[PDB]
Structures are given as C-alpha cells and as structure tokens.
Amino acid sequence: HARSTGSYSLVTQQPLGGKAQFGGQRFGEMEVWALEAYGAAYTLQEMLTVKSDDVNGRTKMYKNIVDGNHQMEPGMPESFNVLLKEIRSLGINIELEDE
Amino acid sequence: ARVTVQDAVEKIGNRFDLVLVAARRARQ
Amino acid sequence: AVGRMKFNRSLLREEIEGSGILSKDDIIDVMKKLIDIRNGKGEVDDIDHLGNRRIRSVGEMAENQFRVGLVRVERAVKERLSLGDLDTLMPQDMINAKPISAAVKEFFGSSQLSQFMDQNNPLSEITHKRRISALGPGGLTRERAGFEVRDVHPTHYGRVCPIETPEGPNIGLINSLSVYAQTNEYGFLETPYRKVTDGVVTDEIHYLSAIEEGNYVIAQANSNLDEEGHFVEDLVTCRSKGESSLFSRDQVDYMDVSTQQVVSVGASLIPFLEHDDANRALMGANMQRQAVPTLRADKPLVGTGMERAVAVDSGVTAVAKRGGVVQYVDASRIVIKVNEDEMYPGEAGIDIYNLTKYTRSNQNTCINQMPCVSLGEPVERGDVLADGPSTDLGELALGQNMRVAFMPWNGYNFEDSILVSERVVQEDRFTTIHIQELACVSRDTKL
Amino acid sequence: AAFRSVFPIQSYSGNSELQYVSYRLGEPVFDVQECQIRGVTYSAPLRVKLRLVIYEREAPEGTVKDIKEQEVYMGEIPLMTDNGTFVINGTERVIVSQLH
Amino acid sequence: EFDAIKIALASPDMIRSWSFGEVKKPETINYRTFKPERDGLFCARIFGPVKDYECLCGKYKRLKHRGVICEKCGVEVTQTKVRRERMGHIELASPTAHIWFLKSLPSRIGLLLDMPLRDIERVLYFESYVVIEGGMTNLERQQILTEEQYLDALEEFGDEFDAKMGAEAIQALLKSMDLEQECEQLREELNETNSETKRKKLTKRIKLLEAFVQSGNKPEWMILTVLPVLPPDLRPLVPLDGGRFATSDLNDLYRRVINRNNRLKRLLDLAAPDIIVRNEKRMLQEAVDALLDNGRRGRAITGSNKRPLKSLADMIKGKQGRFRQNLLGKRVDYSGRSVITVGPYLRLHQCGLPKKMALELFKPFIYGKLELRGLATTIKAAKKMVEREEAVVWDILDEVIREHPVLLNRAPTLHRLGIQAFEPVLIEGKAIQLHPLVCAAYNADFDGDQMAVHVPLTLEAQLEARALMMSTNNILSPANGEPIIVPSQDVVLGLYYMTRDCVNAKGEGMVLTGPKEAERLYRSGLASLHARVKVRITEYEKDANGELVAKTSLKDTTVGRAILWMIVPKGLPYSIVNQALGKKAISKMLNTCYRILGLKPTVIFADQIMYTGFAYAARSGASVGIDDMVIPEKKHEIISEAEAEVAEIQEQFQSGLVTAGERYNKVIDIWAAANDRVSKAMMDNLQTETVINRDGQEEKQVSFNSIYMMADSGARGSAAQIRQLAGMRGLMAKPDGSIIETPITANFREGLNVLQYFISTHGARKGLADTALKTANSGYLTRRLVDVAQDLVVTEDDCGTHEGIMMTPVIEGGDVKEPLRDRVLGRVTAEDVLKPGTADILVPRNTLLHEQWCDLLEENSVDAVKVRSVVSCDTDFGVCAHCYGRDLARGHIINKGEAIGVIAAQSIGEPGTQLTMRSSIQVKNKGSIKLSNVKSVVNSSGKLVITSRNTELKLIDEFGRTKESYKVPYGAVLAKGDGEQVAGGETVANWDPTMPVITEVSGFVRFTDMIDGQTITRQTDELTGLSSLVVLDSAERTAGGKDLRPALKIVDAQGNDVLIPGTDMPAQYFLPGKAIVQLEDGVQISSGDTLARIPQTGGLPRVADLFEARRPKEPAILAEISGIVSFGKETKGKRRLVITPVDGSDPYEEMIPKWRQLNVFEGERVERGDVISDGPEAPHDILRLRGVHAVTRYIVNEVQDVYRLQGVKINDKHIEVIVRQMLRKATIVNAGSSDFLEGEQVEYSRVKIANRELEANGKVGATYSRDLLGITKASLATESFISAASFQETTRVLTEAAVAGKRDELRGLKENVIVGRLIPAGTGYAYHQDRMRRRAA
DNA sequence: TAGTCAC
RNA sequence: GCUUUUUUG
DNA sequence: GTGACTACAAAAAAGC
Ligand SMILES: [Mg+2]
Ligand SMILES: [Zn+2]
Ligand SMILES: [Zn+2]
C-alpha cells in the first residue's frame, strides 16, 4: 500500500484510511518518541506541519516541490494561532512574551 | 555517495551545527 | 431443572426434579453448607472444571429468543383481550408477529456470537462449525476475564482440544472440541470409553461425562492388549484424578476408545504430531485453517487418514445420495441411473446432481466441482462422485507437494525466508484464482 | 414446550381464555440457491392454531363458543441447511455453540 | 518567532483592543438570499470581507482598492484569511462571574474569600442578598442577607444601609477589598498558629494571594464584564438545502446570550421596575454560564434534541479535544506499507524498493524532474506520461533516487533503533528488501511482518537523515555498550565452519607464502578448508602514533583462518582469529576494531564478514538428519535405575514410614539427578564424537555434528534445547506452579505417550498466554517513564560540581558478577584518582575514563573511585556534560543538546518484552578476612563473637582488591580473625537460622528484677527436662506481672549488680519476649556467653512498584536517631517504644508493632541511620534520613540485579537519570521566602537561595529537605502547565495558571510538541541557540 | 473499571 | 464521511 | 467511612 497525495477527509483535513478509498499510512507516537530521541528535529517539524494537517502549506509545498524548491515556511503553525484565539476567547490574556 | 560523517565528527564534531550549515549552504 | 438438578447434587440432595423457584429450606441449607465450609467442612468448588461448564447450542438460544418475543407479545395481547372486544374479535388481527420476527431475525443476523463463516478451506469451515466460545452475550469480557480461564484444566482430556486455539488477546477461550466428543442431553460434555471387566476389554462402547470421571480409573489407548485385553504388563499407566501413575491390571476398568480423541479435527491432520513442540502444533493448526485452495489440488504424500472422513462429512463435496450406476456425465450436471432395489416403488426416477461452478466465497476464494467419475462404472449409496475445491477422490488436499532441501544458501534463506525455483512457478502449481464482487446502487435525490 | 410455558392465557375479568392448539411449518418460499442469488433469508413460515373460549358473563365456567383461528401467520423462522448452517440475507453464517 | 509564553487574565479595554467592533444582532443570514447581515453576528464589517479582495457590495474589484475600506460596507477590501482570525466582542449590560472559578473544586472565588460557594450561587442568581457594610455596628461586609432581613435593616438603619445584588455586587466587593493587609495579617497569623487542618488552607490562600498581587491581574477582571466572540470560520455553518444551516452549537449559544443581552437592553430602556430586572439578569446569567460551560452546572442544552452540545469544553476537554491527538498520533502522506524479505547482497547503507512503490512515492519529484528537463509541458501531460511508463521515467527516477534517503520502521518502534534511513536501490518485486545485519535491530523476523516507508522532503530533513539515521552511524547499542551490527543469524555458522581444525585432510603439513594464494589451494579443491598448515602473514600495529608498522612471521594456523585474514583490516593482531571463532567472540571482534580503526573500516569489515559468511556457509553445506542427532544408549538404561529407585521410595510411603511430602521431595530430587546424569552423558557423547586416526593410531577430536556446530557456535539454541532433542525432556510443573512428580521420560526423537504430551501442553500454554498478555502492560509502563523524563536536555558543559561518593563494584556475596572497569566506563571523574602508592596520582581529575585510564587501573589495583553523577549536578533545569558522562551512541563525550530523558526511557523500557511477569558462611576464594562494623568480643572459647546485629565480613585480595562480602547475623561466633590469610573452602562464622542473645560481662546470674512465674515462666518442659526461663510478653505472660520490663541481674562473685565500669550501665539486660534461658539460678556466665535464644517478586511488578516508590506491606522500621535505645510502654494497640538519645531530642518514641519480631534491645547503642526491624524498606525514610546518595545506589542495585537475573544489561546512566527527575521536589524547613512548608521545586529553591546568599548576605533564606515523588505524581506536579493541560483536568490548570500569571519557558519537550513549534532537543536545540545568539543578542 | 479529593 | 462492534495476524 | 468528580495492522458488520 503506497500513497503520495490525493483526497482528504471532510471531518479533518487529513488523508483517508485503509488500503481502499485512497488511504494513507498511520504515524503513531512511539516513533514520535524515537524521532525525539535522535537529534532529529527538522523531520518531525516538517511532518507534523505540512505532511498531514496543513492545507495552505499542503498546496504550497506541492507548488514548491514541482519547481525544484524544498524550502519550508519558517513560521509558527497555523493551528497554533486559532488555538491561541480559543484561549483568548474565554477571558484569557495569552501572548508571546519574548519574541 | 557519501554516507559517513565520522571525519566531521572527529574534527568539528557536532551533529547539529554541521547539518545546519550544510542546510543553509544547500538552500542556495 | 438442569440447574435444579445441579443445585440438588451440590447439596448432596436425594432428588433430581424440582421447581423453577427457590424455597426457604433450600437457602437455609445454603447457609448451613457455606458455614460448614467456613468451619472447614467440605471443600470449595472450581469453576474451571467442566462439570460446572455447559454448552448452549443453537437450540436453546433460539428457544430463548423466541420465548422472549412470545412473552413480549403475550403481555400486550392479554391486556388488549382483557380490556377490548369480547366475542366479535378474531385472534389473527389482535395477535402480532412482527416484533417476534424482528427479534429472532436480529439475533440470527447480528450478534457477538453469530459468527461469520469462513469458506477458504473445507477444514477451515468444519473447524469453524465445531467452534466453542466463552465470549458473546452470556460469557465474559476481556478486561474481567481471569487468567485461570485461559489455562488448561486437567479434565479437558478427551472433550476440548488442548491444541487448536487462536493466538492473540483471546487465547484459551475459543478452543474447539475433540473429534469423538458429543454433547449430553443435560448439556455437559461426554466422551466414549470402553468398559473392562477384569482384564478383558468389552467391545461395547460406554459414554462417560465429566463428573463421573472423578471416581473411576482410565487407562491409555497406547496400552497394548495381547488378544482380548491381556495387557503387556499387569502394571500399566492410568489416571484417576488429573494424575498419572502405574496401576495394577485389576485396578483399571475403562479403556479410552482410540488415540485421536485427545486432539481436534483441525489438528488431527498434522502428520507426526508425536515429535514437535506444542507451540509449533498451535501455529501449524492455525496455518492449516488459513489455507487457500489451488487450481488443481494434489493428494498429500503423508497423511493422517481423517482426510476421507472430513471431506465426505462436510457437504461441500457432492456425494451420491442414492446408489446405482452412472448413466450420463457432464462437466456441469450428473445423471445417475439408480439401482432397481435402491429406488422404492412408485417413485421410479433417477438421481440428478446439479453441480455448482465458480462462485464468490466469504473470503473471495473460488468454489467449483470437477466431476471425478466416468461413464459406465458402479457407484454406491453415500459415495463421493464429485470433487469440490481443494480435494481429490474424496480426500482432503490443501496445498501441493514440493521437493525440499534443508540447506543454507547465500543467505537468501537468512532467517526464515524461502527459496523457490522458476520451475514451480513455470508449471503453475500454486497459482490461485480469486473472485471479487462489485455492486452499484441507484438512489433518487432531489436533482 | 416454549408454547406450553405460555399455553394458558386468561382475561382479567372478561372470562376470555386464549390457548395454543397446534402448529405446523410451511414450505420455504425460495430455495437456498436463489436465496444467495437475491439476498433473502432461507426461511419457513410458522402456522399455529389458537382457541379462544368465552363463558357467559357473571356466570360459572360454561363457555359460549370456541373461536378457532388456525394456521395463524406467526412470523418467519430460518431453516438450517442440511449442511448445518444458516443464511441471513445472502451470506452463509454459522452459530458457534457457546460455553457458559 | 518566540521562546516563552505567559498566560494571565485580560482587561476590558485591551479585550476591546482585541476586538474590531461591536456586534448587535444574532442575524447570521437573511432569508431569500445568503448574505450575512452587516449588523448581525457574522458581521463582515467586523470579521472581514466575504470574498477575496472584495467588499460586501463589491464596489471595489480586487485591483484598485486593495486593503482599504469601502464607502458602502465598512470592511477593508482584502483577502479572506483575515476572516479566519478577525474577531469582535460583546459588551455586557451587567457583569457576570467566570464560572470556572465557580465550578472548579478548589474554587478560586471561595478560596479567596474563605467563605462557601453555595450561598455564592444563591446571591449570583439573586436568591440571597449580599451586604456591603449594611450597618457600621451590626454586621460585616461578607454576610449573606435575606430580603426580609433587608427590609428589617432598611427600617433599622436605612441611611447607612446598602447591599447590592449578584455578580456585580461581588465584583464591587472584590474591587473594594485589597490583598496587602491580607498578606501581612496572614503571615502574622500563620507565624503564630497551632491548628493544622486550617494550616494547609491558610498556606494555600496566602500563597495564592501573594502570587496574585505580584501577578498584576485584577480580581474584578476575573469577574468578566465584556465577552469576546470567536471568528466564524471555527463554527461550521454551511448553507444546507432549502435555506438551512449546520446549526453550530457555538451559534446556538451566541444567539441565546445575545438575545438575553438584547432583552436586558430593552428592559433597561424604559426604567423598568426591579421585579423583572432580577428575572432577566438571572436568565442572562444562566445564558452566559451555558455558553461558557454547559452540562456542568445546569445542563441546560435547550438547543438540541435532548443531547449535549459543544459549548466550550468539547473544543478543549474530551477526546474530541484536538490537542493531544491532533498533535499526537495521526495519519500522514508520502508513506507506504509493505512486507519485507532478505536482500543478502547489499551494502549496509542501502535498501531496496519495489518499482511501483518507488514511482508512487516520488511522482511529485518526478514531475519536477521532467518539467525541468522540459520533456513535459503541462502538469496533466506529465501525469499522463509518467502513468504510461515512458522510457525516460526509469532513468530519471534512478537519477533522483541516488541522494534521497528513506526512513524505515517496524510497527512497534520500541526504541531509537526502530527508525532508520537508507539510500534506496530500485529493484523488481513487490516487497522491501533489507540488509540482513540491520534486521537484528528491528527485531523483525521474516514471518511476514510489515514495515512502513516514509520519505523526508526539505533539504534540512535530508541532510539530517544522512547525518543521523544512516545504519552506519547507529551501530553501537544506545542501551548499554555493544554494536547492534553483531553478525546476524546465519553468518555466524559460516564463520564457525570457516575456522576449525581437522586432525587430517587433503593438503596438510605444507607451507603457504601468504593468504593470497592460500584460497587458491582451496578454490582448486586441492586442500581442505581447514588444515594444519603454516603460513606467513604481514600485519600492522597502531603502536606508532598515527603509523602502522608492518611486521611478519611464520605462524601455525589453518587454511580458513588465512581466508579470514584476507579480509581482516590493517591494524589488528593475528591472535584474535587464531581460535575457533564463535558468536560472542566475533561480536567482541567488532568492538576491538571500533576502538582502534574508527567507523568506516569497521563497517566495511562488517560487510566483508557478511559476504564471506554467507558464501562459505552455502559452499559448506550442513543439513540436519535423523542420524545427525544421536541419543545415548545409556540414557534409557540409566533412567531405568531411577525408575527403580522411585519404586523404592514408594515402598517407604507404602510402608507408612515416610509421608508424601518428603516422598515428593525425594522423587523430584532423584528425577532431577537422573536428568543431570543423562544430560551429562549425552553432552559427553556428542562433544567428542569424532575419532579420526592420523598416521596410524586412532585419536579423538572435537566433533563435527551439524547440531553441534549449529549450537556450539551459538547462532541458535542452547544447552536446554539440545538436551530436549535427544536426552531427558525434563519434568514440567502443573499449572499452579508446583512440579508434577512424573517427568516425561521420552524425548522428541523417540515416541511420546499422549498423556505425556497432554501434560506438557499447559506448560507451553502458560508461557504463550504470558507473552500474549505482556504486550500491553509493559508498553504502557514506558509511557509513565517518558513523561517524567520528557525534557532533561543537556544545556551547559560543566557547572564545576565535584560531588558523588565511591562508585564501586558491588560484590554479591559470592563471586562479584560485575567489575569496576565496565561500571565506571564512559563516566567522567569527579575527584582526582590517587593511585594506592602514597600520593602518586595516576588519573588527573576532570578527565574522561574511556579506555586509557581504564587500562591504567587493573595494574594499579584501583578498586574504589567516584565519578560525576547527574544526581550530583546542581545546574538549573539541565545537566552538565562533564557531570553527565560519555554518551553510548558515539565513543566521544556527549555533545551539547542531545536529549537524555527520552533515550533513557526507551532504553529502560525496551527489555520489557523479555521481562517476565510471573547458619555458617563458607569462603570460596583466597585472601585475608576483613570485617566492617567491627563490634566483637572474645568469647569463653578464645574466639570472637559479635554483638552488633549489622556486622558484615569481607574477603580482600592480597592486592588490596575486595573479593567477597557477607552479612554477619547478630551473635555469630568467629572461627577466624581479621587479616588472617585464609584460602577458600573454610568457614569462619557460625550461627543459627531462631536467634541468640549473649551477655557482655562475666560473673554469676543472680536472677532478680523479674517475677518468677509472672514475668519469667519456669516452663519445666519435658523435652529439655529442666525448669528453664521463658520471658513471655505482656499478652503472653501476666499483664500485672509484666509491668516492669524485667532485666536479669548478672552479678560477680560478690553478688552485686556489676556495672560496665563508670561508662554506661549495670549488667541489667532487658529480656525480650520469649527469651528462652536454659539456666535455672546463679550459674557463672563469662563475658560473651549465651543468655537466651529467641525462637524467631515478578520482574514487571517489581520494576513498576519500585518506580512508583509505593510503600511495602512491612516497612523495615529504622532508628532515625542516634543515642542509646530504650523501651516504651504498652498501649491499646502496638507497643510504644521510647528512645533515649545521648543528646538532642531525648523524648523520642514511635508506634511499634509487637506481633512481628523486633531484634532490638535496651543495650543497643543506636546510631545515625540504623535499621530497627527487618524486611522491605520504602525509599522515603532512606531519602529523608541517610542522604540522597543512599537511594541512588539502592534503586539501581535492585533493578540492575533484576535485569541481570534475566540476563539483560543496561548501563547505569540510563536507570538513574530519571531519579534525578524523580527526586524533583522538596519541602521547606526554615522560612524566609516561602510561607512555611509547601512542597515545591527543589532546584527552584536552590537557585533562589544561591542568588539570595550573595544579594541578602546573612539571611537564612530557606533550609529545606529534598523529598521524593512517584513518577505518576511527578508527572502530575510538573511546572509546565501545558504538559498538565495535555492529558488531564484541563479546566483547573488554565484557571490557576491564568490567575497566578504562569509564564512557561518551554523548558520541556512535550510542551514544544503541543503548540507545534520546533523541538529544542536535537538540531532544534542548535537552532534556538543560534536564533537566540544572533537575534535579540 | 481504576483514580481523585471532598463531606 | 463519522461512531461503534466483530473476525484475522 | 463514604460520596461527587475524573482518566501494533487488514478485513466483516450496525446507525446515523
Ligand atoms: Mg515478515
Ligand atoms: Zn463595498
Ligand atoms: Zn554540572
């Protein structure tokens, strides 16, 4: 079973499941631990950001790779911002104290 | 081609500074 | 009443019958027995012993569901009759059948115990029909399942298979029953044995349940009798209460019928089981189950003799229901000129057999029957004349026969890998066929 | 026996009593082959006979009439194939005996 | 873009600053169209444009008015992603209380007022009235009130009477009251207080308020009065068919609360009477409660078909909460899954790939490759041509594969060797082809297990993969010390067959000019593979610094050994391969090369080993046949006698002479003996089977049985399997654990009785069930291990600390089972090494003990040293390199940044799979006896008898090396002396397994101070035949008699209570319970003569309970104080036990059980940290009384002993680092900064004191005490609030983080994972340091 | 179901 | 699609 | 001592 790029679920902006209906391989957390254990950090960052949940970068990298570029977007993940908003929604003052 | 970085380890050894500098060199 | 008899037996009562409800004296005796046990009088029970375990086949399950539906409709109809029409009403309209029908239908078609049949192999389907589960609605959960119920009680000998058992989270819960084991009308497990009077084996068979195994002594089938039960030595092995020892000839009085009643039907096909470890036997039985049929099955060079019985007993193969001689053969249907004595007067027809062809299984494997007889040759009542998938001449046959050499070779067989020549693939001795099913619907939306 | 467990049915005060009489099984509507062909349960109908007895109101146990509704359509029951299995819609399934 | 996060409450003005307008109506749509109202809830004027670069009316079209507002619709003409974040606010007519502080169990409002919340709810919903100093003389500010009393007070005072209602009144109260005088008054009260139940409440309150005043938040802000509104993109509202919408629960609650606000606005627009003001205000209160948190207080959904709805918690709390699953565990693209097979022809830094997987993975790279070449024109054209499998696709893909490593991992990635990288080598098939050697790392048998392939994308990821996850770099064990490229399953047998010696064969006795032509003789088939030839070879030595001097000589060896010498690299001696090479040796072989030649020579050596091993295993040929294994004839005959002897024992049981239990022991023992005899016989037969004559007479030699090679080389099997195949299969135990009395007399080759087979089944079923059930509990264990040790990133090189005590090899009674040399290997010294040569320093301090100094110790007899330990490293949220040690991944010291906690957790947890779930001392070596804790006196026999219960004896080598160590139980006579040179096999101490008590002064025994019969019972037992002395206890003897603690009065010839002269006490010895004395009266007893004779788990559970530090059933109580112990009294329960310290806290006692044995008596001069009772001990007391280093050697001893029992070794660094994090809290002894006693971060207290000492010199600061905490509790009480909010009770952590103004520094790891920012552990750690150094510096 | 703090 | 249940390794 | 609140895969199938 192999997968590169295609459809994604409606409920979450993630690839499908199983061999059928154009699924993708599952990434657990034991191997997240193991990747933490190495000096491996960039691979983990890229995989959590652009490979699975990103929508803007997902197309952006695809347009980035076709024209011979493999440069990421050196910025905070977008889901963090909206997450931040939610905490700012209740009554809470949250901010990036040191830039 | 190249697979072992033992030379860099034994001369300027740090598994992070060398990979980062190679990254910023190859980004061009 | 079976529960009532068990209760009375446990309290050393004298009766067999009883009511469907309790009574003060019974609970009184329950306290008396419990207190005596606390004082040290008597001994505690054991749930793992078979005497406390019973099998509910399809019969009582369907009876239970049907009775539940019955009472469910009966309360309503009785109330309506009490408060409704008196003389100008018919039973048919007031009565109802849809709730009972729905309940029994859902029980049959969706349940934690209504298993899905496996069709990949005649052995697989036979051992799935023989399966016994401690799971489902009436059993117990994996979280609350104790470790001991996973284990093997010393009274399993001859009833439930100590080998055939799936591997995974549920091990020791889905063991199937042995070949000779047959159910008892009370629901216990019963197996055959042979009585012995003094030193001569009674040819008559004698069925024995679990509980009566306690107070008797039973020898082993490997024991050699001279001509009419005269043992090789008057000091022979035996077993009384889950233990083995050498006993005098007059000490024993029962013979186990044969050697196979220890193993399951699924695991009785492994040749030379007498030499490998139990774990390998487990794995071998499982891969026996998970076999897939080939396009042209081949007879096993080394076998166990149960192939004929397992092929004929399972209905996948076509068997001559009535004796006679063959009149016409075809690749699709079989015409048998029945014998004049075989037929009965009035009905003077002749046997017809409409064989099946390639059809989807429950595992996408293929089922067909190539007729394995010719014209103008005798057939017998209850004899095989057509061979189905993965069988030949009425004998089971799952894989093929390869020429094998035990030899390390350049590491291509490093740990457990296999080497295959181009020859085996070139003559197509393993190439299988699979059948896939695609269905398309047609709904109507607003557009 | 299952009928016998609910054999006597009596009103509250209407003096009307419904009792089981007889049962018989109809023939399967479709043979197994078409059952897997079309996707229906290889079932058989249930026919039962019921007797209703009514006494005179405010009178001793003397019935007035017997209303006999025989051969009552009592739902559908799957029939086990000779091979020893069932079919629910079009797929062959077996019930593994439970141990408890 | 940042490196720290602060969380706190918000002020209404800056909340409005967050907003961008005010929302009036819940009109999110208008009918007959699908355009949200410009004044409704989905206000585009305040949320942003509806379509990209277009106002609501669209009068500005995307080129001429970008980014500017529109005249018709007051929205800036810009993109729509701003709508994804733009948000507004709603102004509340009346302020309301944030209900979380209401609904938290330690409610912040109630804790701040110390007054219950049940009336707070009532006043909040206008059911009780709150006073605001309604009268200057009657009541206070914080009393509840009733309207009837409100009327009463109105008539009473009226003029000074004022008492508002609800949340607005509460906020007015909070704003009116301060917290300063609160803090000083609480400090004064707690300073002089006695109550303990309220002590904790008051300490928590004072801590909260003193943090709050420093935090800067305002309590009034906590009672919110302006509510923010979320951007609409988060709440899903698709226009369904027929003008419907998805009905987001967020929109339900928005519409509800905004309708309540509108109703209250209309109510206040006509100066409505207060009768209806209360109704609307209360209803709006429940509206805001439901929006903020429904289902917690009122459960008033009222917007669904009687089902709960997502108000706020469902987006934070609950599995639907996206935090800990939508950044922990998920699918991914650019990955595949497939089965694996054996590629025994590949270099070690390669992996194969089926073509289909290759093209499917790389088709994005393929499109770029084609269009760059210009062969393709459009994306569709590229897709269709690559789909059609052109000719150019293959070679261009082969070009792009050459530098693009892929990652491989088995499904249960147990440790860091789970995931690796390779360069792909495209091949044909449908299965992954792996190198054989690396297959040992994955523990991936070829039974059909599946592996997953990933692929990195960016240049950084590819370079990092090449630098780190090549199979070449990851060679040594991260666990302990050894290459994971140990030669694999098959190659070892090939090597063994390579290097043997037959006594005679073709081509023997000649000479060969070198290894070059040696194989020429074999390849032609003119000489045997193994012979007795003499060959001359030239090698090199690394003795020259950087130079390999070549030397040559003629050495006698075999042909095969020359073949191996052909491929052995340059600088290795020949003697290393002169022997019949085995599995363990060749592994060691690699290590030697890795410690001489480097890495690349070692890896090419490994590849050559693989190739030659496979080639000469296949060329050799060694099957297994029925006649290959041979059963000894004697075996059956032998066991026959055993059988006979069993019958004999039966007759002893048949005669009734013996019982079954002793008969059971007899039969099992004799069966074991017969098994040993037959096993020895069959080993003897197999080992020396080969007897081949050489030049006439026959002569034996090592056997050439295929099984014997296959086992003795150690590739597979062991002694047990070979014993099973031929000889006695042994005797199995019945499932309850006890061993059944009948062994299975037959073996596998011979027949089996079915009962024997049936019996042996459940033995296998037991183990298989264990293996099946183990895969869940063990794995979960590792989880608890990672969360406590999640961060632990080394940050600075050296803090200069020089602590630690005596890292020494533990001696286990008999032979010491580990040396010093491995134990300190890879550890950096703390103190300077002083050679035992009177200050002739061998190793300078602050130097790494790798091998050279390790090689300098054996000849110097150094046996005790200390190194730096992470427990003794006093940095701030980190570890020092020169305090950590040498990382085992690479031979050099640990670099800066590499994470330690995760590595440690994985290494500790990996062997869980093999971790199963369920009178005298005789010396054996030569040396001089040495005794520690020397407290012995000369007995009446002239020898020595001890009187200290904790006496311990050791045997020392004549070179100063410790060789033995043994506990000396109390009252054991010594048959030797200290320093006397005694060889092995000579007992020196004797005692009994009941315990003796012995006098210290000579003289008579005038038995006074006891009551005859009452205290001592003259039990004239028939067996002893004399009226002995039995000192029964209070319950055993008469209570009235036993009210003086009788002590026998040993007297001299003068009949006087002789005293220890002037020093301690008279000869009165407090006889304990059941002090059996065989003397009657007045018999001379010398010093050191007997007085009385008192008649006195599973691996996984052990590890798990030890790491929880859960107390045992019987804590062996310890004398936490010095002095001389005394005896207390008897209470209703366990006997009291008072102590008499020679100084300090004299009145010390404890609650001591009497049923269990107490080997403590009055004449016990107790000391600092000596155990009282015997048995298990909790870590708590050991930590709190005998220092941290006591536990450090304790837990490591226990766990390493367990693993050694299971035959698994892990370097001691990994096990103890979690201890440095396990021991992360402390309590405060003396005040000055904290309040009095709160348990907080020990490192925090130390850093606070250390800086304070130089600033406020002389202040005591805070003397403290470093306590422990279970790893679970350690996880719960983490400093980082994000880690707590990840997985448990998210509600509270936000509350007390916001009110306390928590400022997380992201010092951890999981917190960096949660927010999505880069991890600062590996290359990220360099990245952040580089980011910090360049930017903002 | 197994774990937690409060009345 | 989602939730859940079951079979198999 | 007791009670409110809280926490490794493929395939078959039901219920929206
Ligand atoms: Mg495999
Ligand atoms: Zn506009
Ligand atoms: Zn340090």
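Using Swiss-Prot numbers, chain C covers 399-845, in order.
Just so it is clear, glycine is given a Cβ too, placed from its N, Cα and C backbone atoms.
Residue density at C:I561 (mutagenesis position): 26 other Cβ atoms are found within 10 A of its Cβ, drawing on all protein chains shown. Among the sequence features in Swiss-Prot, the mutagenesis site C:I561 to S is noted as follows: Resistant to antibiotics salinamide A and B.
Looking at Swiss-Prot, the entry for mutagenesis of C:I569 to S says: Resistant to antibiotics salinamide A and B. When Cβ atoms from all protein chains are considered, those within 10 Å of C:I569 (mutagenesis position) total 18, not counting its own.
Here Swiss-Prot describes C:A665 to E as a published mutagenesis experiment; the accompanying note says: Resistant to antibiotics salinamide A and B. The Cβ of C:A665 (mutagenesis position) lies under 8 Å from the Cβ of C:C559, C:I561, C:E562, C:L671, C:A679, C:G682, C:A683, C:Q686, each of these being in the same chain and 6 or more residues away along the sequence.
The note that Swiss-Prot attaches to the published mutagenesis C:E813 to K is: Disrupts the enzyme's active center. Look at C:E813 (mutagenesis position): DSSP puts it in coil.
In this structure the C-alpha atoms belonging to C:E813 (mutagenesis position) and C:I569 (mutagenesis position) are separated by 27 Å. Taking 8 Å as the upper bound (exclusive) on CB-CB distance to chain E, the mutagenesis positions C:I561, C:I569, C:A665, C:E813 give C:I561, C:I569, C:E813 in sequence order.
The 10 Å shell around the Cβ of C:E813 (mutagenesis position) contains 16 further Cβ atoms across the protein chains shown.
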